[PDB]
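First the structure, in the form of structure tokens, and then the observations on it.
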Amino acid sequence: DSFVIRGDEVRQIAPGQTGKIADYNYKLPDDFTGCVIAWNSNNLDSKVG
Amino acid sequence: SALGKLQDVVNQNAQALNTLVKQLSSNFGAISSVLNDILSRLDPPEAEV
Amino acid sequence: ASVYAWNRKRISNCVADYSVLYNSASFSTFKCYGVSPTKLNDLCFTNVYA
């Protein structure tokens, strides 16, 4: 499952974690098994304006 | 006190049962000893812990 | 006030709507300890210290 968030929001992507994104965008199960990968894409996603 | 043996058996049984009932109201390290209170105050993860 | 003189306020004898506070969306952290962030709109307290 791929998506984009803010860096400060990477914490919210975790089982049993409460937050706006984790609750209304992408909620993981409490017994989730897997692995979360997050990598910065500022140079490829940020443009002036 | 002529029936001391029978009275003692009754007392032991009653005291064990009362000790169990009293032990039903101990925290054991939880926030509270009331299961309804835990359920109404906490969300699934820490509720189950 | 400053942290070493943190201001304290007393809340009682009123109806607290925590849904609006939780949905303000302007709070960086809303860390609730001992009680859940949700399910706080149906609980009753003798006191609230702010």
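We're sticking with Swiss-Prot numbering for chain B, so the shown stretch reads 943-991, in order.
The header says electron microscopy, 2.9 Å.
Using N, Cα and C of the backbone, Cβ positions are placed for all residues, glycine too.
Annotated in Swiss-Prot:
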VARIANT   B:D950 to N  In strain: Delta/B.1.617.2, Mu/B.1.621
VARIANT   B:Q954 to H  In strain: Omicron/BA.1, Omicron/BA.2, Omicron/BA.2.12.1, Omicron/BA.2.75, Omicron/BA.4, Omicron/BA.5, Omicron/BQ.1.1, Omicron/XBB.1.5, Omicron/EG.5.1
VARIANT   B:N969 to K  In strain: Omicron/BA.1, Omicron/BA.2, Omicron/BA.2.12.1, Omicron/BA.2.75, Omicron/BA.4, Omicron/BA.5, Omicron/BQ.1.1, Omicron/XBB.1.5, Omicron/EG.5.1
VARIANT   B:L981 to F  In strain: Omicron/BA.1
VARIANT   B:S982 to A  In strain: Alpha/B.1.1.7
- Message: Checking interface proximity: list the variant positions among B:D950, B:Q954, B:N969, B:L981, B:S982 whose CB sits under 8 Å from a chain A CB, in sequence order.
- Response: none
- Task: Using DSSP reduced to three states, classify B:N969 (variant position) as helix, strand or coil.
- Result: coil
- Item | Chain C, Cβ under 8 Å: which of the variant positions B:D950, B:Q954, B:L981, B:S982 qualify | B:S982
- Item | Structural state of B:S982 (variant position), classified by DSSP into three states | helix
